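A short write-up of the structure that comes next.
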Amino acid sequence: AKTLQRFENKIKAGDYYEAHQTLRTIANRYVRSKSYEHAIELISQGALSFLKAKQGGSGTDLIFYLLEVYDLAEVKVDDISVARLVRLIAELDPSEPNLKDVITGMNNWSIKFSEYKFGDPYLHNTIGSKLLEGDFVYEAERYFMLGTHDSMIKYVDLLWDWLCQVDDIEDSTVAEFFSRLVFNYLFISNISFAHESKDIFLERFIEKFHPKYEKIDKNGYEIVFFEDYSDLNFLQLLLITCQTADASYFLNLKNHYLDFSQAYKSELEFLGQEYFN
Amino acid sequence: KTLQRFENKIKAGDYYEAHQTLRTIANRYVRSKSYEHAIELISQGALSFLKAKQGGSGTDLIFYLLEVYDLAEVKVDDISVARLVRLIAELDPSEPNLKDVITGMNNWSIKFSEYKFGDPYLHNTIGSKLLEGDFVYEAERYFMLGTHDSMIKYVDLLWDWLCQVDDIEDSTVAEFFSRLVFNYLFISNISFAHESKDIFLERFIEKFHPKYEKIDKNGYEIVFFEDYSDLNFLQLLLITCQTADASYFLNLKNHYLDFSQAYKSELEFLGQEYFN
Amino acid sequence: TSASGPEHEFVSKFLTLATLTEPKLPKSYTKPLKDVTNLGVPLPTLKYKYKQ
Amino acid sequence: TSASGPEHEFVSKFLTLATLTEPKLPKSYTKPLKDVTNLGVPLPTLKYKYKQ
Amino acid sequence: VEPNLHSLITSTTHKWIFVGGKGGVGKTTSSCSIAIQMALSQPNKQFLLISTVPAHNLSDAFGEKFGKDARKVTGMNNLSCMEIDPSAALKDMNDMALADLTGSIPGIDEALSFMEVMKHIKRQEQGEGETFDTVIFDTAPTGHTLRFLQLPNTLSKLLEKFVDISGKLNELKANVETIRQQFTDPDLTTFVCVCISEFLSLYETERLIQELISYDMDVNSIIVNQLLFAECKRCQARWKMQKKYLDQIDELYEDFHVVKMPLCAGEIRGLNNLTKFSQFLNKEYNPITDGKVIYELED
Amino acid sequence: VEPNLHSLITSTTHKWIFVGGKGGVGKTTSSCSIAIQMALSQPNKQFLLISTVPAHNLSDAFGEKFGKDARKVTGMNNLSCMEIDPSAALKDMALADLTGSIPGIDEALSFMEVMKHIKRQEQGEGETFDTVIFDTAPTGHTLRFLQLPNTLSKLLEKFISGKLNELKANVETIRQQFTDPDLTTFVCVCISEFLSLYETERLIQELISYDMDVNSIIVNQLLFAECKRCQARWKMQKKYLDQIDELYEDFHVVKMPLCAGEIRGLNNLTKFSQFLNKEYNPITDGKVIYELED
Ligand SMILES: Nc1ncnc2c1ncn2[C@@H]1O[C@H](COP(=O)(O)OP(=O)(O)OP(=O)(O)O)[C@@H](O)[C@H]1O
Ligand SMILES: Nc1ncnc2c1ncn2[C@@H]1O[C@H](COP(=O)(O)OP(=O)(O)OP(=O)(O)O)[C@@H](O)[C@H]1O
Ligand SMILES: [Mg+2]
Ligand SMILES: [Mg+2]
Ligand SMILES: [Zn+2]
């Protein structure tokens, strides 16, 4: 209680070490009395501040401590629950040596107290952006993968901005980026995202590289046929083919693109397991 | 300017002080590899602590000596065993770690000698010590692998035990006698087997006065007891092992069926040692 | 041009065939993330470095 | 007496037989303790307590 | 909260009393005190002061030499010590390239120390009785000590996930599960931490204690040793720092048995001087009444 | 024998410098000093202060929070710390959990981190630190950790094949560089008290038998009186102090005074560490003792 004053004092005084623990000791006291709500607020708040003061250590510690309480008080995953953690994620230094740790800590909690096997979507969007701040592209790609619509937007931009950065682009180069969107979203069975991500990416590819093409439409579906990117064509046809779940179409598409069936061996194999039983 | 220092503390009543001070100074000799100096310092210091009835400190130094012994690779000889023997005499038979000390040196006696079980001379001293602590069985073994004196104390150990018996029996006497015969026959010490058997049988006869008659032939004598079939069997077994003749062994066992079952394990080994 | 005619006739025909009857999975379909069990097969690593 | 005659005739005869020719191991024999490999078979524990 | 350890010192239910904390504080000295104070306060009871610390200091504290076999403390009638040495502890049980290499492996200290604890449990079951009513421990710093206190649980969670070989398994689970329920019983086992008046000690204490309660261990004591209690320039200056951490101590541990202790004018050794300083753990130190005993331990 | 640790502090060959001794003495404080004194004396070199002690105190000494990932000490340009925590160390890399709660896990892991720096120099990745000061635990458990190289070897011997070769080599290197008086030395932390002094003599004797370099002995918490207690306690310290000069005459004995408070923060730590470079002198530095208060 009255001690609270004396420590925040040490904070706004230049004694980070002092304040961090003093708070923790007082915090552990709240938990001891099972006054969880009080603890959650104390710890969480104190962390954010340490992060704002650029005190990576102390801050990261409290963040975990909060999670520890979260799992102790069995805090269910909801808006207010995710909010606190999200708020903290924004103050985390993308260079924090234990970034991935923090990310995992909360995501784990999001899973244990939710019906999502991979964590809460909303929380993912925030986490994804953070990982990218640390140039952890691959790690980010996955979180956005299982995120919200915004995650999709950042995901397509993540790949696109990467494709452009390429100095020695190639016919197969474009496929390396595009295929990811199609496959990844086809793995989590998110046809809506697969189509929208594919739409934004293909349009940007066309308005920048100006590849000679002609749109082929039929029954409502459209395939942006590229005269110099056979890979892109195959990948687009694969998307629609998975929607039909028809074994014949799957076999026909692969028999025509023998090399692409070998270049996307593993992927096509799983697709036959998910959309063809 | 140091040896006095602690001994001044020892007299002033500071055993703790002197013991370690000595050890620290001792380890210094070892550090300079001046083994001989260490051996003397430690050894002497121990004896004194033992004479002062300081079981702890004393026992510690004794081991420390052995530690150096094994470090300087001190070979097992008269002077080497002597020091340890001298110390064994000052050891309190009640020392909680008696067996430890005993094993410590005996182990050393083995590592630096051709004896697989340790130096005989050292055994005689160790054996007596164990007995002081009433560790009869443990003593029996060391005397077993000791000197002539060990044999004398061994027979006395068993004999004095047999007499202490209040409810003696026909098979009772066998429990003691058989040990001598078997034990010495195991280490192939016919000389000891005969002499130990002689002193024991004579004492058994001059105290219990069992009706008997000595049977002689070709130089060998079997004190036939009219009421101790076990003793007879045991005596015959001794000589039989000397012949190493399979037939005799079979004949002796076939006549004493029950004794062949009572001494099953033993006879089995005897057929492995004296009959291949 | 007519250099990529063979593949064009395939893509165009395959599409027509794959959409005669409404596919089993509509474009506005999205398996709730509460049901996703696995993340499919790991894709290969891009030979390009990232930054921003 | 003649109560233990049967065994006496055995012990006496066995001795005579086992000593016609000098036994392979003389009474003055003693395997140097430097050669003893094992201590034979463990004997049973006496049912008497020791002290002195 | 009574500023003394009387409740415990006189307790008749307790059987295991640990003494831990950061190093250098005096876990051996304080334990030496707790030992003497209980053997004197509880006549008809036999006590044992065993040190699981690889670097035994009980022999140094009391003075006399302790080994692998229990040895009554000179001067006491019902108080023995031990101090298990891994090396010698493996040569005795073995003589009775693996055995040697076993006493040189990190953690061997704990493992064996626990085996000795198992030895006292197996005895009460064997009908042989008990050789000691209570046991004071001279543990090592906070860290490694907690590892030893986790041995019961670990040895259990491991033993579980497992021809007389079936009998052993039974005499193994039991002996362990007992030590487990024994330590989780606030009346049979408690924890006494040894700290000083300095941040790095105080804070490490708060941490150590929190862990203990999560282990379901009884913590009903806190000794604040090496206090100056000034009123030269350094002593008055250092006392200033001590009073700073002292007041904070009264806060964090208000519902705890806080027993302050002064800094002698020398080292406290030998049952003689040890008992003279231990009396303050029974009856809180008072400058007004005991302001001269502080200098009595010198020389 | 120079009463300072200059020879080492300025040494350019050493890479591993252990700091052990009984507890409470100040193995973390003294190490904090040795660390600052080397990073300042050796500019073009990067130093690491890792604590293998389960109960980490480096964070307490300096003040700032250290974790599983190396963190440069605030104020220094070439000095980082670590402090390996078994639990978190096993979660990052029903068995795993139970592994970070087993006695000895501290040593094992601490050694794995040592293996990590060895595997790196071989991997061609280079070295991240020139010298490493250790904040070991009391004498006992510490010796156990120092025996890990030999034990891990004598065990590894009595035994993807290329992986075991990489391990065998890495560890062996440690064995070779640890027995080298120029690459690794030992600095003991003791006070002016029997139970400390005597435990020191013992600890040191073991070290030499381990073939470990012991070229330093710090005598901390000395009063150097000239109240009644300080003068009385100084009397005892001088008693053990004179004996110290005897047992360690051919050793680098560096005495150290008792401050009027706790020594923390790179600021006050460096102020007290200067005495390990240039022996304390009551005539010239008789006022610095009270400068660390507050
Ligand atoms: N109450 C006290 N007053 C004054 N000095 C003390 C006190 N307690 C301990 N000491 C000092 O500390 C020494 C005893 O340390 P011990 O208490 O032996 O350390 P330790 O507990 O064994 O360290 P560790 O716990 O890591 O093994 C003595 O030499 C003495 O000078
Ligand atoms: N020169 C000194 N004079 C007085 N007190 C000191 C000095 N150096 C360190 N200390 C005290 O010791 C503390 C540091 O203890 P550390 O040195 O952290 O103990 P420790 O070595 O970790 O104990 P352990 O070895 O059992 O883990 C500081 O809080 C300080 O108060
Ligand atoms: Mg201690
Ligand atoms: Mg330390
Ligand atoms: Zn003073």
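Since chain E takes its numbers from Swiss-Prot, the residues it shows come out as 5-100, 125-190, 210-278, 285-352.
So how was this one determined? The header says X-ray crystallography, 5.4 Å.
Just so it is clear, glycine is given a Cβ too, placed from its N, Cα and C backbone atoms.
In Swiss-Prot this protein carries:
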- E:26-33, E:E245, E:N272, E:315-322: ATP binding site (BINDING)
- E:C285, E:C288: Zn(2+) binding site (BINDING)
- E:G30 to R: Abolishes ATPase activity, leading to secretion of resident ER proteins (MUTAGEN)
- E:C285 to S: Prevents dimerization; when associated with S-288 (MUTAGEN)
- E:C288 to S: Prevents dimerization; when associated with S-285 (MUTAGEN)
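Fewest other C-beta atoms within 10 angstroms, among the recorded positions E:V29, E:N272, E:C285, E:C288, E:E320, are seen around E:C285. In terms of C-alpha distance, the listed mutagenesis positions E:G30, E:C285, E:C288 place E:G30 closest to E:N272 (ATP binding site).
In this structure, the CA atom of E:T32 (ATP binding site) is 25 Å away from the CA atom of E:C288 (mutagenesis position).
Counting every protein chain shown, the number of other Cβ atoms lying within 10 Å of the Cβ of E:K26 (ATP binding site) is 27. As deposited, the model skips 19 residues from E:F190 to E:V210; the distance between those two Cα positions rounds to 16 Å. Ranking the recorded positions E:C285, E:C288, E:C317, E:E320 by Cα distance from E:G30 (mutagenesis position) puts E:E320 first. Between the CA atoms of E:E320 (ATP binding site) and E:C285 (mutagenesis position) there is a gap of 20 Å. Put simply, E:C285 (mutagenesis position) is 15 Å from E:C317 (ATP binding site) when counted between their Cα atoms. With respect to ligand 5, the recorded positions E:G30, E:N272, E:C285, E:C317 contribute E:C285 as residues with a C-beta closer than 6 angstroms to one of its atoms, given in sequence order. Under 6 Å, Cβ to nearest atom of ligand 3: this is the test, and of the binding-site residues E:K26, E:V29, E:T32 it is passed by E:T32. Among the recorded positions E:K26, E:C285, E:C288, not one has its Cβ under 6 Å from an atom of ligand 1.
For chain F, the nearby recorded positions by a Cβ gap under 8 A, listed in sequence order, are E:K26, E:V29, E:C288, E:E320, drawn from E:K26, E:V29, E:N272, E:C288, E:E320. In this structure the C-alpha atoms belonging to E:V29 (ATP binding site) and E:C288 (mutagenesis position) are separated by 18 Å. A break of 6 residues separates E:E278 from E:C285 in the model, and their Cα atoms lie 11 Å apart.
For the pair E:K26 (ATP binding site) and E:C285 (mutagenesis position), the C-alpha distance works out to 28 angstrom. Listed in sequence order, the recorded positions among E:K26, E:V29, E:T32, E:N272, E:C285, E:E320 whose CB lies under 6 angstroms from an atom of ligand 2 come out as E:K26. In the deposited coordinates, E:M100 and E:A125 are the last and first modelled residues around 24 missing ones; Cα to Cα they measure 16 Å. Here the Cβ of E:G30 (mutagenesis position) has 26 other Cβ atoms within 10 Å, regardless of which shown protein chain they belong to. When Cβ atoms from all protein chains are considered, those within 10 Å of E:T32 (ATP binding site) total 24, not counting its own.
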